[PDB]
Each structure stands twice: as C-alpha cells, then as structure tokens.
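Asks: Mind looking over this structure? Questions follow.
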Amino acid sequence: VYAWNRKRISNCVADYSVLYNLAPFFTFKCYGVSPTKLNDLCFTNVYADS
Amino acid sequence: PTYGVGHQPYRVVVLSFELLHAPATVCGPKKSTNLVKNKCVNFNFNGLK
Amino acid sequence: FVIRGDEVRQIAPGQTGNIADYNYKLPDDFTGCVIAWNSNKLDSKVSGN
Amino acid sequence: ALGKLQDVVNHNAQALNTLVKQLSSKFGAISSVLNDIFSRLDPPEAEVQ
Ligand SMILES: *[C@@H]1O[C@H](CO)[C@@H](O[C@@H]2O[C@H](CO)[C@@H](O)[C@H](O)[C@H]2NC(C)=O)[C@H](O)[C@H]1NC(C)=O
C-alpha cells in the first residue's frame, strides 16, 4: 500500500462487462460517473492503481 | 486464515478517468455510421449528444 | 421466484444483466418492496436441482 | 448632444448581452452543458442537477 503502482491504459477499447461479471463481490461504488454508462463515454487518460 | 473477516486482506484497484475529453483515446465499444452535411440530424461526436 | 446469489442485484430498477434483461424486468417507475432470503437448506440437492 | 437617445440603445443591448452571457454559470452543478450531464450521470442525481 505504501509503494503503490501505476499502469497506463491507453490506445485501446475498454470492456467493463468482464469486470461486472467475473468478479464475485467487488463493491464498485464509483464517483462522478454512473457505472452502468461507462461503455459509451470517451476518456482522455485511464490510470490503474493496485 | 484464522483472522477475523475485518482483518482479512483485500485487493483494491482504483481507476482514474479524465473526462475533460481533449484528445479522446480510450473510447469504449460502439459502431460508427457515415457523416451527412447540411441536414438537421442527431450527431454523437466522441460521446457528445 | 428463485434466483442465485450473484444476480440478486439484477432484480432492481436501473440495473442490467441476463436475469434482469430476459427473465424478470422491473419498471422505471416502481412502488414496492423486494424480499429475498437464502434457500440453501431447502432447495439444494446433493445430486443437483 | 444626443446622448439621451444613445443611452437607451446601450442599456438594452448591454442587458441582452449579459443575459446571453449568464448561460456560462454552472450554478453549482457538475457542468453547464445539458447533454453531457445526462450522458455522464445516473438519472436519480440527474434530476437534482
Ligand atoms: C482473470 O480471471 C480469469 C483468469 O484465470 C479470466 O476470466 C475468465 O474469463 C472467461 C471468459 O469466457 C470465463 O469463461 C472464465 O470463467 C473466467 N474465469 C474466471 C476465474 O473468472 C480472465 O483472464 C480474468 N478476468 C477478469 C474479470 O479479470
């Protein structure tokens, strides 16, 4: 947690249905955007933390 | 394994979008029709109604 | 009706999924309550139901 | 010396200009543009926004 990592996701086509389905219990409370409408939108940059 | 559910490890992944949509590069799945000019139509350029 | 544990969310206004889309769909304007409970002791077979 | 006739036109034009310019205020919402705020958000909060 103290040394947290960043991976840059760019120049690709997203698919959030896989995350919807295959994760058993995954909370997924989101801020500033409706989760069910994440497929249509376009994003400047998507970064991943872990 | 004998620890309580409260102290069990959890994997957390945090996504950070940038919806200022200046270049737009990570557009999601969809399908693109043609372009028609000089006609009042419904356009959807880069997710903009 | 009876469903599995994972798709209990799909029975709710505004959410999508195979059960929500195809088996049971709630209206946008809904006035009511939903009750659900585990039925593992009651509807589960060793061979399979 | 015909300032009295000019002030009326100036006042009317300036008032119309400020009325047009007032559309830029976000009024505390996420965005001042309607189409994005419908597309970018879940309807229950869209109502108050
Ligand atoms: C991570 O989990 C597995 C890799 O082990 C993959 O998910 C599989 O996706 C296929 C696609 O049809 C399914 O048939 C499998 O049932 C899935 N397996 C599991 C364990 O979920 C995939 O590589 C990754 N999935 C996600 C959501 O990250």
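The residues of chain A that appear here are 350-399 by Swiss-Prot count, in order.
Determination method: electron microscopy, 3.0 Å.
Just so you know, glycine gets a Cβ as well, placed from its N, Cα and C.
Just lifted these from Swiss-Prot, have a look:
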- A:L368 to I: In strain: Omicron/XBB.1.5, Omicron/EG.5.1 (VARIANT)
- A:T376 to A: In strain: Omicron/BA.2, Omicron/BA.2.12.1, Omicron/BA.4, Omicron/BA.5, Omicron/BQ.1.1, Omicron/XBB.1.5, Omicron/EG.5.1 (VARIANT)
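What's the neighbourhood like for each of these?
Replies: Every protein chain shown contributes to the tally, and the Cβ of A:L368 (variant position) ends up with 15 other Cβ atoms within 10 Å.
Same-chain residues at least 6 positions away in sequence with a Cβ under 8 Å from that of A:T376 (variant position) are not found in this chain.
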